[PDB]
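Chemist: Take this structure first; my questions come after.
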Amino acid sequence: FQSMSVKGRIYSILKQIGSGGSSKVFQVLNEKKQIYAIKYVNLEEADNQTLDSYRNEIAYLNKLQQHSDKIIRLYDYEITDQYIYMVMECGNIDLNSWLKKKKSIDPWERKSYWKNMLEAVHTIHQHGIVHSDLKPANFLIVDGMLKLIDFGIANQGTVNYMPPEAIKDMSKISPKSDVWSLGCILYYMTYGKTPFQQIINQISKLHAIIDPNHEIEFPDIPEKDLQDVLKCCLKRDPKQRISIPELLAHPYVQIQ
């Protein structure tokens with residue numbers, strides 16, 4: 001019902017899309033009735049380390065803009081000592097909501113989304129960023145295309161995407177940690193669950209994730225290339241696990 005000004009430009013609020021700490025996301029229209037998302041962050045409570053993680057993520061977002069269109073667009077922002085406004089690309093729906101709603105997935109759509117995920121994460125890795133907390137909610141469907149919305153710098157199931165080396169760390173986290181998590185995302189898109197969704201007791205689930213005697217199941221599916229990808233991503237030893245550059249040359253993404 002209200003206005004917002006970001007760098008002298010006035011935006012009308014259609015609805016709130018998002019909650020968070022200490023952020024709200026709004027679907028808004030500019031004066032030409034073009035649709036945007038505006039992320040508002042309140043900075044009144046934020047301490048200096050937090051402030052710096054916010055500035056650091058904005059800066060990477062801003063920079064990684066020009067390197068890939070599988071990173072959400074940040075069009076502009078206004079930052080003061082009281083608040084951040086970020087004017088961004090508006091999404092249709094996040095991947096986690098889409099997956100909960102979708103009964104089965106088209107193999108073409110799945111392969112396309114996987115390519116998009118790979119291209120976004122590859123990009124951040126090239127600039128030295130390991131996300132370390134990849135989940136479907138980090139991706140947004142925009143224009144039939146998946147985009148990474150978050151780099152894991154500021155925000156810092158949900159345990160279902162956690163890699164074994166993060167759990168054994170309890171330094172070991174590398175770009176390969178993101179391959180495990182992506183692998184879990186593709187496993188879900190393939191077999192309709194994450195690999196350890198079955199294990200409800202959390203102490204147990206975590207032990208499963210790190211236990212090499214616990215064999216992950218890969219039921220036979222018509223795409224043998226896809227099976228192979230899941231198996232290569234879901235290797236517990238990160239040195240034996242496939243890398244992003246290798247995953248980009250894989251027949252699953254290169255051939256059809």
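Numbering starts at 1 and runs along the chain as it is shown here.
A Cβ is built for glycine as well, from the same backbone N, Cα and C atoms used for every other residue.
The feature active site, proton acceptor is assigned by Swiss-Prot to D133. Residues or ranges marked as ATP binding site by Swiss-Prot: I17, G18, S19, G20, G21, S22, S23, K24, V25, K39. Swiss-Prot documents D150 to A (Swiss-Prot position 664) as a published mutagenesis change and attaches the note Loss of kinase activity. According to Swiss-Prot, the mutagenesis experiment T158 to A (Swiss-Prot position 686) carries the following note: Loss of kinase activity.
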Chemist: Provide the number of Cβ atoms within 10 Å of the Cβ of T158 (mutagenesis position), excluding the reference atom itself.
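Modeler: There are 8 such Cβ atoms around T158 (mutagenesis position).
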Chemist: Please give me the CB contact count at 10 A for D150 (mutagenesis position), counting all chains in the structure.
Modeler: 18
Chemist: Since 14 residues are absent from the deposited coordinates between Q156 and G157, report the CA-CA separation in Å as an integer.
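Modeler: Roughly 17 Å, rounded to a whole number, separates the two Cα atoms.
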Chemist: Are any of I17, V25, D133 (the recorded positions) within 10 Å of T158 (mutagenesis position) when you go C-alpha to C-alpha, and if so which?
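Modeler: Cα within 10 Å of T158 (mutagenesis position): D133.
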Chemist: What is the Cβ neighbour count of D133 (active site, proton acceptor) at a 10 Å cut-off, with all protein chains included?
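Modeler: I count 19 other Cβ atoms within 10 Å of it.
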Chemist: If one measures from the C-alpha of the residue listed as 'active site, proton acceptor' to the C-alpha of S23 (ATP binding site), what distance in angstrom results, rounded to a whole number?
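Modeler: Per the Cα atoms, the residue listed as 'active site, proton acceptor' and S23 (ATP binding site) stand 19 Å apart.
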Chemist: Please give me the CB contact count at 10 A for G21 (ATP binding site), counting all chains in the structure.
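Modeler: There are 10 such Cβ atoms around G21 (ATP binding site).
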Chemist: Distance between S19 (ATP binding site) and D150 (mutagenesis position) at the Cα atoms, whole Å?
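Modeler: Just about 15 Å between their Cα atoms.
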Chemist: Within the chain of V25 (ATP binding site), which residues six or more apart in sequence place their C-beta under 8 angstroms from its C-beta?
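Modeler: Correct list: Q16, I17, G18, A37, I38, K39, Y40.
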Chemist: In which DSSP state, out of helix, strand and coil, do we find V25 (ATP binding site)?
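Modeler: SS state of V25 (ATP binding site) = strand.
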Chemist: Any idea what DSSP makes of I17 (ATP binding site), helix, strand or coil?
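Modeler: The residue in question, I17 (ATP binding site), is strand (DSSP, three-state).
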Chemist: Among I17, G18, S19, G20, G21, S22, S23, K24, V25, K39, the annotated ATP contacts, find the widest CA pair distance and round it to a whole Å.
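Modeler: Pairwise Cα check on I17, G18, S19, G20, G21, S22, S23, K24, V25, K39 gives a maximum of 14 Å.
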Chemist: As a test of the contact definition, list every same-chain residue at least 6 positions from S23 (ATP binding site) whose Cβ is closer than 8 Å to its Cβ.
Modeler: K39, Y40, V41, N42
